[PDB]
Amino acid sequence: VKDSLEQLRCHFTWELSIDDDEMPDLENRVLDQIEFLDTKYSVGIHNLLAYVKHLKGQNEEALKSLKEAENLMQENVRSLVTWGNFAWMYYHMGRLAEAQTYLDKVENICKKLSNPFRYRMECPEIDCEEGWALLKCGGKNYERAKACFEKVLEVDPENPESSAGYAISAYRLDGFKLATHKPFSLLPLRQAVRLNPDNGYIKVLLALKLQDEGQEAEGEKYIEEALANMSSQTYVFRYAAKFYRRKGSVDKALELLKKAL
């Protein structure tokens, strides 16, 4: 049984790095900033929350998060992660019959093309899923997250999902670096914005990077488009506030912060 579980590709086997000091605020931090609104991304969030809840000693709550992920899909290789997490959670809760049932579901979907493996499968969807999980867990995971999306992009250079993941990963990693420039700095965000034209989050990142390279006027256009569609709250306001602060538009910056609260 344990041999089977270790072969799964899911939050329980991805060695997500979360140090103790991050623990107390992680769940809120994850929920406060939903970068995309499509259902597959929301399923990813519920899976990550289940894992985090388990680590906080909250197995009952962890299971409920997995059932929420299950229910959303109820309305494809992208169920493998949720099922793998169920198998682990039921194993932990001492419900082995149910764990076996979920292992069976996985094995079934992995019953190859010629996928060599019994319980895992190489595919860009799961590489993307691993990347999004790493991205949500904070800094120590960012290089791995970037590498995950890179792996997808190598084979599918125009993939909307991994272009965005790579771009956000590169941006966050860029932040850690000592400031000032590098050629094609704007390239990954531009590509991500073109491939994901309905995402305001990546537009604000692009706007901030543009502003940083003395292209504040072009940057402001992207800020405005983002804000025009942000029915998708809420962390977008924080980044937009920073843009206007740097510009010198204090009234706008302040209203955006009040909205972020």
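Note that chain A carries Swiss-Prot numbering, so the residues on display, from first to last, are 10-84, 91-195, 198-278.
We read in the header that X-ray crystallography, 2.0 Å was used to get this structure.
Any Cβ shown, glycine's included, is placed from N, Cα and C.
As written in Swiss-Prot, here are the features:
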MUTAGEN   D34 to A  Abolishes PPP-RNA-binding
MUTAGEN   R38 to A  Loss of capped RNA-binding
MUTAGEN   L46 to A  Decreased capped RNA-binding. Decreased translation inhibition of viral RNAs lacking 2'-O-methylation of the 5' cap
MUTAGEN   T48 to A  No effect on capped RNA-binding
BINDING   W147  mRNA binding site
MUTAGEN   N216 to A  No effect on capped RNA-binding
MUTAGEN   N216 to D  No effect on capped RNA-binding
MUTAGEN   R255 to M  Abolishes PPP-RNA-binding
Most Cβ neighbours inside 10 Å, all chains, among the mutagenesis positions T48, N216: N216
Rounded to the nearest Å - Cα separation of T48 (mutagenesis position) and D34 (mutagenesis position): 24
Alpha-carbon spacing, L46 (mutagenesis position) to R38 (mutagenesis position), which is rounded to whole Å: 16
Cα distance (Å, whole number) from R38 (mutagenesis position) to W147 (mRNA binding site): 14
Listed in sequence order, residues with CB under 8 A of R255 (mutagenesis position) and six or more positions away: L273, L274, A277
